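Okay, structure first, notes after.
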Amino acid sequence: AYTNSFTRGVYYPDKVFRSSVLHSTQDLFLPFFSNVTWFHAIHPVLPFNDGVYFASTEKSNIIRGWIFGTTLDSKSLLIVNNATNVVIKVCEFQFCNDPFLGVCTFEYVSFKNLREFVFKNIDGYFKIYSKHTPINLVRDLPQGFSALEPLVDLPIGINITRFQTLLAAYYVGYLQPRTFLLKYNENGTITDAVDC
Amino acid sequence: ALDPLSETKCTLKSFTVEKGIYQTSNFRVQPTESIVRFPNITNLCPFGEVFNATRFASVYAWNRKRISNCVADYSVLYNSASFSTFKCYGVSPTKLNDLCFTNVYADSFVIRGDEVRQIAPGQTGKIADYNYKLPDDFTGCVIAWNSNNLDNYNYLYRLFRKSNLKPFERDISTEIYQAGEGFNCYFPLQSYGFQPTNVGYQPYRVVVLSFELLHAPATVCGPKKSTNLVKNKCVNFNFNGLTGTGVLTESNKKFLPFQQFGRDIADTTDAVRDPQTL
Amino acid sequence: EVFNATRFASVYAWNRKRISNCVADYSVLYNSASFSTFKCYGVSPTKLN
Amino acid sequence: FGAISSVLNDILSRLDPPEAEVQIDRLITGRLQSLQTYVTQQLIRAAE
Amino acid sequence: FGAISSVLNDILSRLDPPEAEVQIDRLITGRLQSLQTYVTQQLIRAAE
Amino acid sequence: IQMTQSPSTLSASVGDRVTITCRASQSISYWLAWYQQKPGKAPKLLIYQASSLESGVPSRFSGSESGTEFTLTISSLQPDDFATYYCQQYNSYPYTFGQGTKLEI
Amino acid sequence: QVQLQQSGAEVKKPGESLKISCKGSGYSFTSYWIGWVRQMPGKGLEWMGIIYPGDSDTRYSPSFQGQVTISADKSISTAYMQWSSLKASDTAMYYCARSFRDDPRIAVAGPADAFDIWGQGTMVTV
Ligand SMILES: *[C@@H]1O[C@H](CO)[C@@H](O[C@@H]2O[C@H](CO)[C@@H](O)[C@H](O)[C@H]2NC(C)=O)[C@H](O)[C@H]1NC(C)=O
Ligand SMILES: *[C@@H]1O[C@H](CO)[C@@H](O[C@@H]2O[C@H](CO)[C@@H](O)[C@H](O)[C@H]2NC(C)=O)[C@H](O)[C@H]1NC(C)=O
Ligand SMILES: *[C@@H]1O[C@H](CO)[C@@H](O)[C@H](O)[C@H]1NC(C)=O
Ligand SMILES: *[C@@H]1O[C@H](CO)[C@@H](O)[C@H](O)[C@H]1NC(C)=O
Ligand SMILES: *[C@@H]1O[C@H](CO)[C@@H](O)[C@H](O)[C@H]1NC(C)=O
């Protein structure tokens, strides 16, 4: 199954505020109107060649975390929150091959909703790009634009070539070093862009 | 320098100047005071944990420590004669005490004597080829001591590898020799020829202060003292290393929680978020 | 015969050997630690081979 | 213009006078050449 | 233009980046200055 | 830089924490190895390179360093910790050793 | 099972020679540095001498020049400490010393420490 990525997959390129300018950049991005793969969850480890833009269609928060590494078996990122404490580590964890939660190497303890996530490492800088918006649709990814901002900067510096979710429609579009045209509004918010 | 009449005579190079209008110089409002603006990050940084450090790792497994929420007092470090060579490229050895970085990395590793020149932007060699290479545009300073007295068969280096490794990259492998698994191809890593019983063949330890000048919330600043903030007065201001002359007025711009400062078309900083009071 | 040769000439009587019809295997020369410094001005140490 | 930074104040605050001379000379060559292209193009268009 | 060779591919196939940067800097400076002289001559001749 | 070790004897009970010193004989900052010897058998490493734990020894025995004065520390005394111990440096040739300590009821 | 198979106790008198052993079993004897440390009865150990058995690189201590000829035998794996004129002062429990291995063991395997594992101890009683 595949789908057309209309406009989603854009984030804030830098930390410099601008207003009513047209700044162009050339980095790893998801091209516009490109082919992205679709997955449904009624009745998968993929590569991470040059950055994978992750889009999540969550209804009951089935996906609770992701793994990023090479082994992914009792040896590697983990994101878990028991509704009271967000725990994120890149340890060589002692978990099963299919880790779950019933109902270290980084030695600091860190549909209705769309939880977009651009999990990328720039010299180790693991910037969390996210933006949530309410929708009402079950068919496929709704068309829309959202400028994602970095939330936390953790120097993971780990090798990411494969990824696996933790118990949605994930679109593995390998971000390519392509030139993009971005437009900042008067309020410093990206309103529209052109994959040039 | 007396009066505009003499200024006109001077710029016309004649004792008798003709009637008219002439541009002589540029009227510049001199800074009346000096403003220093830096965040409340008074937490001193443990630079002793890397300079007075008793432990150091080898080059094949060079450890890196991210530095944040620090006070970088380079005064005693620069004035100390422990630095045999202090070759700063992106910054100055004497202008370290006033700069403030947003985030920097500290790398510690050991190198031989003849390879000191190899720790520099745009260099080659055994280490710069197969063990550890620096960025061609690296900004910062290289610290190498006359560690012959300070710094024994436990210092390693690589000999054979596929190709060069990216700057600041960490590659750790203890097998898979080039040509000659338990065959002639064996352990591709050999130790240095040092010994407590053993000038150019003597060890020289190196530390590199990789100064990352990327735009970010400032964490490590020098030992500077902040002053009171005045408005509508061109002064010599200093906002986290950004200097210049201008007025500081309360702006109505709505900065986002992640966006630190703004810029104009001229790539000059148009607005600055005061680090002490947001 | 020019690098690992035993007998060599002095600087006031510097010898020269014309080299032709050769396969210049620069690989062993470059990867070998026999050269303390390789200061090339028209070429590069890695771009020899 | 081949300089390590395009902010003149940053260059001044970072580089000691010895290498700052070479860096500022590079920046001056670049900016003066660009201003020469500017004045030549502007003056040709002004002659038009 | 003061470079060790007149062919770009010859410069590339001989010099590693750490010094090819400076050599290509000299070559591009010369070639860009020549293009600048050329476009200024073309502009004044086109004005005529 | 003189070598002085303390004490001559150490009297305590189970569960007690003790702290002794092995002051550096010379500039031995980098390479020093700590040894644990039981009465009648060969000594075993406590802390080699002055910062690394050795295998085969319980964690209650530990060593520390401070400039020219180093440290051997027992966090939790046990009834079988009544023995004599020696400390040694190996940074520069030749290598020297310690003196010892005895416990009584 | 790396083991310095050190010889048994020898009971002799001053004047004659002695051939003691420190044998490698279950590993490569050339890997670990064989340090010679002397532990007199009632006191601690003492570095008496050193030899590199790889090429018979021998360094006699100043107090042992001429009276002690330390050597090594690699065929039957007997690291030697030969007293050409045995001394009553050398009656002690001799422990041939191995070297530690914690970082890049295959690289050096030697001179890391002075105690990895010792045999039953060659008790030289003169
Ligand atoms: C991350 O791991 C992958 C392996 O999954 C590395 O990719 C390989 O690179 C090595 C380099 O020596 C090659 O030998 C392999 O054949 C490559 N395999 C594949 C599937 O591409 C990658 O280089 C690693 N990246 C980092 C930064 O360590
Ligand atoms: C690094 O360690 C040295 C050694 O301890 C420090 O130097 C001593 O300096 C303090 C500071 O005044 C004196 O009080 C001590 O008396 C000095 N030691 C001796 C033996 O005289 C040094 O301060 C530390 N820090 C730096 C930056 O060098
Ligand atoms: C993406 O490519 C597949 C072929 O692998 C095709 O079946 C699918 O229709 C394409 N998606 C779009 C949106 O064109
Ligand atoms: C969640 O887990 C953390 C540690 O993983 C723990 O400290 C915390 O108490 C847990 N909270 C709940 C509500 O279980
Ligand atoms: C020259 O001889 C030395 C002797 O050890 C050897 O290591 C080196 O590889 C030789 N050089 C060439 C080019 O063969």
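Using the numbering of Swiss-Prot, the residues shown for chain B are 292-442, 448-476, 484-501, 503-582, in order.
According to its header, this structure was worked out by electron microscopy, 3.8 Å.
Yeah, the Cβs are placed from backbone N, Cα and C, and that goes for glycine too.
Over in Swiss-Prot, the protein carries these features:
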type	residues	note
VARIANT	B:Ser373 to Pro	In strain: Omicron/BA.1, Omicron/BA.2, Omicron/BA.2.12.1, Omicron/BA.2.75, Omicron/BA.4, Omicron/BA.5, Omicron/BQ.1.1, Omicron/XBB.1.5, Omicron/EG.5.1
VARIANT	B:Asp405 to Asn	In strain: Omicron/BA.2, Omicron/BA.2.12.1, Omicron/BA.2.75, Omicron/BA.4, Omicron/BA.5, Omicron/BQ.1.1, Omicron/XBB.1.5, Omicron/EG.5.1; complete loss of interaction with host integrins
VARIANT	B:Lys417 to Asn	In strain: Beta/B.1.351, Omicron/BA.1, Omicron/BA.2, Omicron/BA.2.12.1, Omicron/BA.2.75, Omicron/BA.4, Omicron/BA.5, Omicron/BQ.1.1, Omicron/XBB.1.5, Omicron/EG.5.1; May enhance affinity to human ACE2 receptor
VARIANT	B:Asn440 to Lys	In strain: Omicron/BA.1, Omicron/BA.2, Omicron/BA.2.12.1, Omicron/BA.2.75, Omicron/BA.4, Omicron/BA.5, Omicron/BQ.1.1, Omicron/XBB.1.5, Omicron/EG.5.1
VARIANT	B:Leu452 to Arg	In strain: Delta/B.1.617.2, Epsilon/B.1.427/B.1.429, Kappa/B.1.617.1, Lambda/C.37, 19B/501Y, Omicron/BA.4, Omicron/BA.5, Omicron/BQ.1.1; Contributes to cellular immunity evasion and increases infectivity
MUTAGEN	B:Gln493 to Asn	Reduced host ACE2-binding affinity in vitro
MUTAGEN	B:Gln493 to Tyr	Reduced host ACE2-binding affinity in vitro
VARIANT	B:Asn501 to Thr	In strain: 19B/501T
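Distribution of Swiss-Prot features across the structure.
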| residue | record | DSSP class |
| --- | --- | --- |
| B:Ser373 | variant position | coil |
| B:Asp405 | variant position | coil |
| B:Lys417 | variant position | helix |
| B:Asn440 | variant position | coil |
| B:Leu452 | variant position | strand |
| B:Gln493 | mutagenesis position | strand |
| B:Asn501 | variant position | coil |
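Non-local neighbourhood of B:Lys417 (variant position): B:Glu406, B:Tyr453, B:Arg454, B:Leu455, each in the same chain, at least six residues away, with C-beta under 8 Å from its C-beta. In this structure, the CA atom of B:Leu452 (variant position) is 6 Å away from the CA atom of B:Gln493 (mutagenesis position). A distance of 29 Å separates the Cα atom of B:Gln493 (mutagenesis position) from that of B:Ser373 (variant position). Of all the variant positions listed (B:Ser373, B:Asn440), B:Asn440 has the fewest other CB atoms within 10 A of its CB. Rounded to a whole number, the C-alpha distance linking B:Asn440 (variant position) with B:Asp405 (variant position) is 17 angstrom. Filtering B:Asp405, B:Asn440, B:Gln493 by Cβ distance to ligand 5 (under 6 A) retains none of these recorded positions. The Cβ of B:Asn501 has fewer other Cβ atoms within 10 Å than any other of the recorded positions B:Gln493, B:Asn501. Checking the variant positions B:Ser373, B:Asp405, B:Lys417, B:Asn440, B:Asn501 against chain G with a Cβ-Cβ cut-off under 8 Å leaves nothing.
For the pair formed by B:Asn501 (variant position) and B:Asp405 (variant position), distance between Cα atoms is given as 16 Å, rounded to the nearest Å.
For B:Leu452 (variant position), other Cβ atoms within 10 Å of its Cβ number 21.
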